[PDB]
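Let me begin by presenting the structure, written as structure tokens, before commenting on it.
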Amino acid sequence: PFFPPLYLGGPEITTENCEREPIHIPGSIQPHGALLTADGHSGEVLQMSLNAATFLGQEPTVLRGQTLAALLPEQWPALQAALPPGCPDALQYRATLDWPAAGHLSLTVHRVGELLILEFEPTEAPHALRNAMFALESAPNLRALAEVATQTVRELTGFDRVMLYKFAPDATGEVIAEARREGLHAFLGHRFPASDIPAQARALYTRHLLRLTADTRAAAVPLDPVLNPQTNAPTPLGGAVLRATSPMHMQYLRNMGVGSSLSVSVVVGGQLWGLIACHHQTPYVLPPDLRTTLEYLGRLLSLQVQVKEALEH
Amino acid sequence: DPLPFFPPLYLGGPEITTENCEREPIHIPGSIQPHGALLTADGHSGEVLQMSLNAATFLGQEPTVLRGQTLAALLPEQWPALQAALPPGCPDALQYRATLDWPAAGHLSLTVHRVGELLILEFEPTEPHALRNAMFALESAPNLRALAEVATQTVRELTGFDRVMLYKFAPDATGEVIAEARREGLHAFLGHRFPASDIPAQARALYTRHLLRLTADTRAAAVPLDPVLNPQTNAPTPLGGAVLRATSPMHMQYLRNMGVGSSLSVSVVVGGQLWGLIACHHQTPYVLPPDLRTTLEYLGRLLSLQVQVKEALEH
Ligand SMILES: *C/C=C1/C(=C/c2[nH]c(/C=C3[NH+]=C(/C=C4\NC(=O)C(C=C)=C4C)C(C)=C\3CCC(=O)O)c(CCC(=O)O)c2C)NC(=O)[C@H]1C
Ligand SMILES: *C/C=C1/C(=C/c2[nH]c(/C=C3[NH+]=C(/C=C4\NC(=O)C(C=C)=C4C)C(C)=C\3CCC(=O)O)c(CCC(=O)O)c2C)NC(=O)[C@H]1C
């Protein structure tokens with residue numbers, strides 16, 4: 001099963017109970033964005049991140065009464081149609097708001113049962129993706145495909161290190177390709193125990209395909225209330241990219257000297273084949289539109305891995 | 001019966017009838033569609049060899065001036081990028097794309113690929129979260145039918161085409177329209193089947209490697225390359241990888257007879273075989289700009305993946 005989260009007086013995580021940390025329900029988010037939850041029917045704002053006032057520019061109480069209808073007039077009917085009752089928690093809808101306080105915000109919404117989860121992040125506003133797609137497809141074998149993928153991602157993102165991390169049948173991981181800035185350790189060829197990515201994190205990574213830590217020293221921002229009014233239970237945040245990263249894993253990143261971390265799941269035959277794993281030495285908020293490019297690349301790599309593995313077997 | 005290609009018309013080959021469909025050498029028509037321009041150049045020196053006859057009007061230069069310069073001089077910023085992206089021996093399927101600001105012609109999209117020692121350069125005029133939203137909707141579709149319906153509707157919304165169909169090949173290469181989105185008033189093609197010769201065997205092979213082709217105007221005359229043969233080889237210039245390549249006259253007559261002014265199709269490739277086609281029709285001529293066509297190319301790949309996934313959920 002899972003332990004209760006901390007804020008419901010559950011045990012603190014150690015290397016003895018790695019498998020039982022409820023990483024999906026931390027009750028908090030990373031501070032480079034803001035999150036609201038809301039009722040599926042009424043559009044009634046039920047929870048907000050204590051930092052919402054910053055991003056939205058709204059007097060705190062104003063929000064926690066109001067309706068999405070009021071708050072987001074153009075958007076609220078689109079949401080209603082895009083995310084019908086009963087849809088999967090994996091389905092997401094995005095829009096760009098030109099919002100008074102903040103030039104442009106990206107809005108990302110998904111639905112978990114009766115709750116809409118809304119994420120707001122700063123945003124903005126060429127051929128590198130098309131060029132990359134063809135490059136991946138003409139790679140002659142899996143090894144070269146891995147090399148092209150890591151190089152392409154590094155060029156698109158500027159990340160200090162990009163790896164392709166492949167899982168063995170026992171969930172033992174191996175760095176099979178790597179693109180990195182001059183003057184970093186090389187993790188190419190190294191293998192790592194399955195417990196570094198514990199079972200409950202691999203399962204969530206099979207369904208929700210991109211996650212990140214933007215700053216491995218930033219404090220999480222609580223949800224208020226912490227419990228969902230609807231249920232008097234924790235809000236599931238595993239489909240939210242703003243979801244606070246497990247401190248156990250933030251500690252693992254700080255000990256490596258990493259300030260910023262992102263990965264994309266590569267999913268083949270319904271199973272987690274590997275990760276595009278990215279490191280930055282300093283804090284780094286990759287903007288939403290560039291993340292989208294990596295999300296596309298994730299799908300394309302999933303296709304090409306199967307194609308390429310089929311021409312060996 | 002499968003038989004080798006006839007020589008093209010310009011090398012004294014025969015004219016194509018219902019009898020000899022499968023032997024038309026559609027990859028080497030010696031000509032392009034008039035809404036863009038094409039140059040060929042030597043892959044090592046960058047000497048310009050062939051150009052479409054309309055090139056002066058896209059590029060704003062006399063032929064003899066174009067042909068008298070190397071790509072190093074014509075494309076000083078792109079020439080080194082081309083050479084890195086398209087190394088000798090690379091496959092003909094690999095494409096490099098850039099946007100140019102050309103004085104006379106505005107923003108041009110440049111698409112380049114390499115066939116042996118030849119570079120092929122295509123120039124076309126070029127111009128929010130719809131793709132991301134579509135990607136997730138496709139993935140959440142519960143079964144093959146719902147996927148097919150979401151895919152057709154999405155493509156129609158992105159493009160404004162009068163008809164978008166998902167055409168699926170059977171094992172005998174006959175095809176069936178298994179989903180479609182269509183303009184009000186058009187008659188349904190859903191559930192209809194069409195014989196294997198409708199898309200002959202040398203088109204199907206080409207459609208497994210080069211995943212998008214189009215006819216922007218089913219009545220437009222093709223524009224010859226000049227000279228027609230590659231001076232490197234005194235042989236035909238391979239245009240199978242060029243979206244500008246002229247469509248087979250057989251296929252154009254087939255489309256005009258259906259009342260179609262514009263056609264586009266994307267290949268859906270599963271396990272190395274052509275599974276089906278995203279096939280679009282417009283009643284009037286219609287040019288879809290290169291950046292919009294890129295969205296369809298990306299959806300072609302997504303759909304190939306999702307078709308595998310939906311079919312595996314099915315035994
Ligand atoms: C007591 C449990 C431990 C633990 C927990 C844990 N680990 C993750 C997720 C990841 N761990 C990763 C490990 C590596 N990163 C590398 O670069 C290498 C090798 C060079 C390894 C072995 C990775 C890549 C992830 C994925 C996330 C990312 O992209 O950074 C989680 C889940 C965190 C979350 O999503 O909130 C958890 C709870 N890790 C341990 O090492 C043990 C001590
Ligand atoms: C004697 C040969 C004939 C022939 C040739 C031919 N066909 C193609 C390619 C295509 N044919 C298509 C036919 C259809 N369009 C539809 O809407 C339906 C069903 C409702 C069918 C059966 C299609 C879709 C294609 C693909 C390209 C496209 O138009 O989007 C070629 C190759 C064309 C080229 O790349 O230059 C050729 C030579 N078709 C016949 O019917 C016989 C008489």
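If you go along the chain as it appears here, the first residue is 1 and each next one adds 1.
Placement of Cβ uses the backbone N, Cα and C atoms for every residue, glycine included.
Quick look at what Swiss-Prot annotates:
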- B:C21: tetrapyrrole binding site (BINDING)
- B:23-91: domain 'PAS' (DOMAIN)
- B:143-307: domain 'GAF' (DOMAIN)
- B:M250 to C (Swiss-Prot position 259): Binds PCB (in vitro), but difference spectrum is altered (MUTAGEN)
- B:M250 to A (Swiss-Prot position 259): Binds PCB (in vitro), but difference spectrum is altered (MUTAGEN)
- B:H251 to A (Swiss-Prot position 260): 100-fold reduction of chromophore-binding activity (MUTAGEN)
- B:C280 to A (Swiss-Prot position 289): Binds PCB (in vitro), but has aberrant spectral properties (MUTAGEN)
Inter-residue C-alpha distance, the residue listed as 'tetrapyrrole binding site' and B:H251 (mutagenesis position) (nearest angstrom): 10
Close-lying recorded positions around ligand 2 among B:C21, B:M250, B:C280, where CB distance stays under 6 Å: B:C21, B:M250
Interval bridged by 6 absent residues [Cα of B:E127 to Cα of B:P128, Å]: 15
Distance, B:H251 (mutagenesis position) to B:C280 (mutagenesis position) (CA atoms, angstrom): 14
List of residues, in chain order, with Cβ under 8 A from that of B:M250 (mutagenesis position) and at least 6 apart: B:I16, B:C21, B:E24
Other C-beta atoms that fall within 10 angstroms of the C-beta of B:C280 (mutagenesis position): 26
Spatial neighbours, same chain, of B:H251 (mutagenesis position) - Cβ under 8 Å, 6+ residues apart: B:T215
Residues in the domain 'PAS' (B:23-91) grouped by DSSP into helix, strand and remaining coil: 22 helix, 15 strand, 32 coil
